[PDB]
Amino acid sequence: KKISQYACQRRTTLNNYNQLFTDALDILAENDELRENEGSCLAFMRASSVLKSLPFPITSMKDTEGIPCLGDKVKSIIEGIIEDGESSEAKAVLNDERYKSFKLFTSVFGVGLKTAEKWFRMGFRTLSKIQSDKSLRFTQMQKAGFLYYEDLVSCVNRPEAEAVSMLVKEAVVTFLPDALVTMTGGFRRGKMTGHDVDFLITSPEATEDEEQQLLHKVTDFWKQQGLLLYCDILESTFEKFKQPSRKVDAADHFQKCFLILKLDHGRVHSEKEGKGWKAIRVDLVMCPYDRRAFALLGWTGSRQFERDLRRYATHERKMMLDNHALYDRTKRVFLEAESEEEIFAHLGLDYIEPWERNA
Ligand SMILES: O=C(/C=C/c1cc(C(=O)c2cccc(F)c2)c[nH]1)/C=C(/O)C(=O)O
Ligand code: NA
């Protein structure tokens, strides 16, 4: 059969046989994001995504025949890597002063594209020179980002993610004992590591007020217990009867919080001390019970899988999909789902397992 142009019609597992090509294409896509070239960024992301789905490594240009999303620019990059095992294009990006600075500065929690650009234009090149500067003013997010930098830059492993899951579940059930807590993001897709641990929380019997107060109760409990190192709660802007997003990259309107938690080493059951704890980035999302499948699907990712799911729904099925709902423009009805499988069925897609969504 023919490989689909949509990530939602491909099985993308963590055994990537084309890391030589995709690491180069991911660097080129990231540079186009920095250079504000959204179009070229998207073309490299789609090419990298399709190669990640292959069950074999590309070893000749003939191997690329019949593969979609491989334009002439991309094929030149693949050709170059086949030639000497390296990408001269990606090598130039890795040695570029702006690219190096952007990667380094945005590696700090609280620093995005605008602050990284600002510091570069000010002549900063190292985090040591930024942190020690007496004229710079930092946001509370950046202060936390610098204070817990070494812990946050070290990858969160599965024993740590599970230790955090235990803490989240223990805190949540204290206030809502019927609540369902699910680990989402990369770890749900089978990843060994991640930069953070994400969770979806839902309750079948909670009221609108109970739903709203849970993240405040849980974070106050952790603040009392001296485990809350950073906390930012974004209130819900969810609209029960609004049509799903038409945007390329849909925004999530559910109540959520961006945290840094103190994880004591005694809570981690691993193969393996220092201060005896590690700072961990944790995100919590609270959603209404009836929207739990849409939120789970959205938060499981990957970002490319989500983009293609929504693009397929729009272009192929005249349906509108987002983290909150699924709307059928032809039948003029919202479609209900109690599981991810039901969402895939509504869209006419064969079910793709979470570990097959690493697009
Ligand atoms: O990999 C991509 C990100 C989506 C995504 C969401 C997350 C987390 O936030 C996350 C991380 C670790 C643990 C955890 F529980 C949650 C992980 N995957 C996107 C590509 O497709 C690309 O950029 O090419
Ligand atoms: Na950052």
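Note that chain A carries Swiss-Prot numbering, so the residues on display, from first to last, are 148-419, 424-510.
Recorded method for this deposit: X-ray crystallography, 2.9 Å.
Every residue, even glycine, has its Cβ placed from backbone N, Cα and C.
The C-beta environment of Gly333 (2'-deoxyribonucleoside 5'-triphosphate binding site), restricted to residues of the same chain at least 6 apart in sequence and closer than 8 Å, consists of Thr340, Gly341, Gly452, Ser453. Taken from Swiss-Prot, the feature 2'-deoxyribonucleoside 5'-triphosphate binding site applies to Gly333, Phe334, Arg335, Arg336, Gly337, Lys338, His342, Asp343, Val344, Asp345, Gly449, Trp450, supported by a large-scale study or a structure entry.
Look at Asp345 (Mg(2+) binding site): DSSP puts it in a strand. Residues annotated as Mg(2+) binding site in Swiss-Prot: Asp343, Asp345, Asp434.
Proximity of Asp170 (mutagenesis position) to non-local residues of its own chain (separation of 6 or more, Cβ distance below 8 Å) is seen for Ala237, given in sequence order. What Swiss-Prot says about the mutagenesis result for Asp170 to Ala is this: Almost complete loss of exonuclease activity in TDT-L; when associated with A-29 and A-473. Decreased transferase activity in TDT-S; when associated with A-29 and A-473.
While the structure shown retains the original residue, Swiss-Prot records the mutagenesis experiment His342 to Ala with this note: Nearly abolishes enzyme activity. Annotation for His342 (mutagenesis position): spatial neighbours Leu299, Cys302, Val303, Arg432, criterion Cβ-Cβ under 8 Å with sequence separation of six or more.
DSSP assigns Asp399 (mutagenesis position) to coil, not to a helix or a strand. Counting only residues at least six positions away in the same chain, the Cβ atoms of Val436, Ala446, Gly449, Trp450, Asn474, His475 sit under 8 Å from the Cβ of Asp399 (mutagenesis position). Experimental mutagenesis at this site is recorded by Swiss-Prot as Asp399 to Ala, annotated: Nearly abolishes enzyme activity.
For the mutagenesis experiment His400 to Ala, the note given by Swiss-Prot reads: Reduces enzyme activity.
Looking at Swiss-Prot, you'll find the mutagenesis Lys403 to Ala noted as follows: Nearly abolishes enzyme activity. A simple way to gauge crowding: the CB of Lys403 (mutagenesis position) has 22 other CB atoms within 10 angstroms, across all the protein chains here.
Secondary structure at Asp473 (mutagenesis position), as computed by DSSP, is coil. Sequence-distant neighbours of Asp473 (mutagenesis position): residues of the same chain at least 6 apart with a C-beta under 8 Å from its C-beta are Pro391, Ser392, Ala397, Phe445, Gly449, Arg461. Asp473 to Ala appears in Swiss-Prot as a published mutagenesis result, with the remark: Almost complete loss of exonuclease activity in TDT-L; when associated with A-29 and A-170. Decreased transferase activity in TDT-S; when associated with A-29 and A-170.
By a simple count of nearby Cβ atoms, those within 10 Å, the most crowded of the binding-site residues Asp343, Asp345, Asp434 is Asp345. Straight-line distance between the Cα atoms of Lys419 and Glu424 is 9 Å, even though 4 residues between them have no modelled coordinates. For ligand 1, the nearby recorded positions are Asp343; that is, of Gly337, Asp343, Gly449, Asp473, these have a C-beta under 6 Å from one of its atoms. For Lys403 (mutagenesis position) paired with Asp343 (Mg(2+) binding site), the C-alpha to C-alpha distance reads 14 Å. Residues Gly333, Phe334, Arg335, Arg336, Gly337, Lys338, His342, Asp343, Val344, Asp345, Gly449, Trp450 are listed as the 2'-deoxyribonucleoside 5'-triphosphate binders, and the farthest two of them sit 18 Å apart at their Cα atoms.
Taking all protein chains in view, 23 other C-beta atoms sit within 10 angstroms of the C-beta of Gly449 (2'-deoxyribonucleoside 5'-triphosphate binding site). Taken residue by residue with DSSP, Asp434 (Mg(2+) binding site) is part of a strand.
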